[PDB]
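Chemist: One structure, as structure tokens, below. Some questions next.
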Amino acid sequence: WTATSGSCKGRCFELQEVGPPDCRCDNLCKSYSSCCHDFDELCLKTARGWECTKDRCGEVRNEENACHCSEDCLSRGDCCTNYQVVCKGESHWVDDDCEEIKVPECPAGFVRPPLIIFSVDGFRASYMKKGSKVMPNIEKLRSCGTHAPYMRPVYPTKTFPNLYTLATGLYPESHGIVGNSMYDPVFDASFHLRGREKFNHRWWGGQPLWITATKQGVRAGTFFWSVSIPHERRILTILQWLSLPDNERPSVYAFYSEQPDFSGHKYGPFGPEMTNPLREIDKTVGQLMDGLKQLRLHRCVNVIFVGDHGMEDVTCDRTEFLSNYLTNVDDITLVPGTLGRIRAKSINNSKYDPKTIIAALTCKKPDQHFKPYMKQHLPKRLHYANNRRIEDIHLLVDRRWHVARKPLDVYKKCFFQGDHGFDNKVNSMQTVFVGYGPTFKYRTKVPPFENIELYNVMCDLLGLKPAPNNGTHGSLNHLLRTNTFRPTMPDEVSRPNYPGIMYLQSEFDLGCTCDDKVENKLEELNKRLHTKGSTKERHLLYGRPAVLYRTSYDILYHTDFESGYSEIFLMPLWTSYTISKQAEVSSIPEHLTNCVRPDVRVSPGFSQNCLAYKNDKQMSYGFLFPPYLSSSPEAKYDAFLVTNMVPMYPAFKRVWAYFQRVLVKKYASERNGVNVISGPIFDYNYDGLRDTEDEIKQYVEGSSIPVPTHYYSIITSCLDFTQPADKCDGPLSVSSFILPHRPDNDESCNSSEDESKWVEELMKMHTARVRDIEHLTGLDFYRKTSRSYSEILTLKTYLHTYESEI
Ligand SMILES: *[C@@H]1O[C@H](CO)[C@@H](O[C@@H]2O[C@H](CO)[C@@H](O[C@@H]3O[C@H](CO[C@H]4O[C@H](CO)[C@@H](O)[C@H](O[C@H]5O[C@H](CO)[C@@H](O)[C@H](O)[C@@H]5O[C@H]5O[C@H](CO)[C@@H](O)[C@H](O)[C@@H]5O)[C@@H]4O)[C@@H](O)[C@H](O[C@H]4O[C@H](CO)[C@@H](O)[C@H](O)[C@@H]4O[C@H]4O[C@H](CO)[C@@H](O)[C@H](O)[C@@H]4O)[C@@H]3O)[C@H](O)[C@H]2NC(C)=O)[C@H](O)[C@H]1NC(C)=O
Ligand SMILES: COCCOc1cc(C(=O)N2C[C@@H]3[C@H]4CN(C(=O)c5ccc6[nH]nnc6c5)C[C@H]4[C@@H]3C2)nc2ccccc12
Ligand SMILES: [Ca+2]
Ligand SMILES: [Cl-]
Ligand SMILES: [K+]
Ligand code: NA
Ligand SMILES: [Zn+2]
């Protein structure tokens, strides 16, 4: 119940929401069917439009007008945004030359530059170039401020997940808004675009920026605008708030435009109909900037122009139907469209089986336009699994396509020509970032970055401490003139042991054999040197990784590689080696095919054993430092140490062997040497975070050897490829991956072919940031470089995407 009999008199767009059943006058009352009876008449005036004209200049104030052109309007804070232009001979902001804003130039009474977030729905990154002719205000913000060529959204690339990620710095699996539509089985409740359930606070996890500000004594304008409030009225409301007394005035504001997304769905991302929506958004930016200029705020406020996601060409005819794959299509519920999520239609149905559903959806049709996954097998870069609202079965839909349950859903639910929601690496899903103001840099281009990073920066702009989030704070310091955040490296928690030779070969009873008993102070002096770390500078280029949790581990040195060997997990946490452009690939000699050698620095009790591998009929083994890249026949023996061995399914060994034998040398040739760090990852609860030992669900049969869920590699070289990876004077370049350690290659539909036709494609799908590997391993990399820590933070957030040019 709402008693709409009260009045909005003097309350129009009031900042605090009054509670039912008293009627509301805030920018959301429409959405709740709760506004006071006179809200339209008082608060949504439209009379005479939005622009001053020559004849209105100096007019008698008529309070009925949508905005004013009378002499008192500036002090009242309610002139039309073009008042000073039409009536006082001023220029539009867009027509002014840009001039660096070295310091904030604010009216007295302002404690900090305000932040205005101007968010545009469905604004594809390429609109900045492709639409530049029709967007002069936006182009001036872009060229004069700080901009990225594009900003990467989160998955799924839908409206609510991305807006709330922008507000919180959290992945959707952590903030809880994991789609535009959701079922939460614990609540037994459904979140829908239409209706009231979505207003309930239980859906919205984390701490969005307006709450962070409010808790730290910084007032916030509301971020939500009812759809029927016109854009012009939104801008005028912001401008009026900016004229409030100091004690009442917010410091952070948001504007939201439903365009260009609205038209993009109807016309496709580059339909000729799209030019007008772009022009209209630019006019709205112009209104804001002229309004700020009138208020003497245009060299005071920081403005962020940001989108949530892009827009792809998708039509009704490009739909895959599950009814062409499944016999039992009526026993499932599908969340459909540019992603799919499947669960049982009824929890009482004991014949429902996820394994048989997945198998019926796997590589069934030659050009099939979606791929099924159990959520824990999705690429770890999507961070899309640790939430009960994410169904176990997921369909990753190819760009340009939809998935639906049955044909009748597409015609009894072509209309649309555009959509979004696909994998967040897809070029068409990228979106925009521009920052303009005293706190941002002048005429500066920054590389692409992820939208999870922005919350920390918004916090920096407002002097707020950010709530715990998934950004890496400091990685966007290069966007800022001032207010940078200068973190310190995390403290190493566990120091390594440095074991020397402590065991005789006969103490080991591992069931391992090696043909190595074939026999000089010239070469015996040299091998002692190698085991003590004499080549360590060549193979450990950025310092050893720090271990950020409590554990017991050893540093092991070798001619060709160095490792941090875990006594708890019985294998390396990391193995580091450098391969020059000149390095040669050799084979595993026939006499050495099955060779495994005890490591006389490491106790039998802290070693793997070969018998467990023999007895485990599903599990084989591989090596972290590859025997193919040994520097010499004699150095190759080091590669077969029991301490370099890790468990690997035969199907995965196909992947691993091709990476090690073919791809590493290929990267060293292309990149002028590479440094490789490889290792295992254990994430059995799919939370993106390193498992403790008691979380491990699978061991090599009969042993305490834990099976990794993933294998990673971090591949670093010099950004200036004229310098070799091991003699690099300046910035670095990195690509990394986190490969799922699976007992089949069902993910790769072409896996019956030679590895040269499918392996690198799989690896590209499982591209990762160094930071993703840090979370998964509790390791901290790049501890000793010549580089600033913020620059290293940016490097750790980099993602090599393999998409062509934007
Ligand atoms: C991205 O950044 C985020 C933010 O930093 C990272 O997420 C954090 O990770 C921490 C570890 O997983 C986690 O810390 C836990 O907090 C528990 C208390 O949590 C509540 O309070 C906080 C603070 O206000 C709040 O934010 C939480 O909000 C979550 O839950 C509600 C649902 O009720 C949601 O609305 C909200 O969206 C959010 O959900 C997300 O996180 C939860 C886990 O909290 C997931 O389950 C969801 O799927 C979703 O992803 C909560 O309201 C605290 O109780 C935990 O401590 C337990 O476990 C530890 C083990 O180390 C142990 O020491 C404790 O004793 C305790 O154990 C007991 O409980 C166990 C489980 O019930 C049980 O098994 C035991 O036997 C014991 O009884 C723990 O400290 C933190 O909550 C989240 N925060 C957020 C916002 O998600 C995230 O990791 C980053 N991602 C990456 C990849 O880096
Ligand atoms: C970002 O700065 C200001 C805007 O901030 C925010 C504004 C809004 C905010 O006010 N809205 C209005 C619209 C809601 C309903 N809706 C749709 O009808 C819709 C829109 C486009 C679609 N494309 N495909 N399907 C679609 C469905 C999605 C949400 C859009 C976001 N909500 C937010 C929720 C959380 C965090 C912030 C928010
Ligand atoms: Ca884990
Ligand atoms: Cl969704
Ligand atoms: K085996
Ligand atoms: Na296959
Ligand atoms: Zn949309």
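All residue numbers given for chain A refer to Swiss-Prot; the residues shown span 51-463, 468-573, 576-591, 617-887 in order.
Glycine residues also receive a Cβ, built from the backbone N, Cα and C atoms like all the rest.
Per Swiss-Prot, the features are:
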- 98-142: domain 'SMB 2' (DOMAIN)
- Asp171 to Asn: Abolishes lysophospholipase D activity (MUTAGEN)
- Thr209 to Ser: 15% of wild-type lysophospholipase D activity (MUTAGEN)
- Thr209 to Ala: Abolishes lysophospholipase D activity (MUTAGEN)
- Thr209: active site, nucleophile (ACT_SITE)
- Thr209, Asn230, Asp311, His474: 1-(9Z-octadecenoyl)-sn-glycero-3-phosphate binding site (BINDING)
- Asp311 to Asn: Abolishes lysophospholipase D activity (MUTAGEN)
- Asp311, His315, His474: Zn(2+) 2 binding site (BINDING)
- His315 to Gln: 20% of wild-type lysophospholipase D activity (MUTAGEN)
- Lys430 to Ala: Impaired secretion. No effect on lysophospholipase activity (MUTAGEN)
Chemist: Counting Cβ neighbours within 10 Å across all chains shown, tell me which of the recorded positions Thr209, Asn230 comes out on top.
Modeler: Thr209
Chemist: So around the Zn(2+) 2 site, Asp311, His315, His474 aside, which residues have their CB within 8 A of the centroid of those CB atoms?
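Modeler: Those within range, site residues removed, are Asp171, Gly172, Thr209, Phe312, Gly314, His359, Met361, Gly472, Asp473.
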Chemist: Which one, from the recorded positions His315, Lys430, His474, has the smallest tally of other C-beta atoms lying within 10 Å of its C-beta?
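Modeler: Selected from the recorded positions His315, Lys430, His474 on minimum Cβ neighbours within 10 Å: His315.
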Chemist: In sequence order, what residues of the same chain, 6+ apart, have a Cβ less than 8 Å from the Cβ of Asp311 (mutagenesis position)?
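Modeler: Residues satisfying the criterion: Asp171, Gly172, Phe173, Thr209, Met361, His474.
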Chemist: Take the C-alpha atoms of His315 (mutagenesis position) and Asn230 (1-(9Z-octadecenoyl)-sn-glycero-3-phosphate binding site) and report the distance between them in angstrom, rounded.
Modeler: 15
Chemist: Just need one number: Cα of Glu573 to Cα of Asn576, in Å, whole number, across 2 unmodelled residues.
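Modeler: With 2 residues missing, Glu573 and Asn576 have Cα atoms 10 Å apart.
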Chemist: In the deposited model, 4 residues lying between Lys463 and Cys468 are absent; what is the Cα-Cα distance separating these two residues, in Å, to the nearest whole number?
Modeler: 12
Chemist: Can you name every residue in this chain, apart from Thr209, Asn230, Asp311, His474, with its Cβ inside 8 Å of the center of the Cβ atoms of the recorded 1-(9Z-octadecenoyl)-sn-glycero-3-phosphate site?
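Modeler: What remains near the Cβ centre is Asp171, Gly172, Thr207, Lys208, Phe210, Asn212, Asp358, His359, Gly475.
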Chemist: Can you tell me which of these recorded positions sit near ligand 4, meaning the Cβ is under 6 Å from at least one of its atoms: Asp171, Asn230, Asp311, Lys430?
Modeler: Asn230
Chemist: Rounded to an integer, what is the Cα-Cα distance in Å between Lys430 (mutagenesis position) and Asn230 (1-(9Z-octadecenoyl)-sn-glycero-3-phosphate binding site)?
Modeler: 21
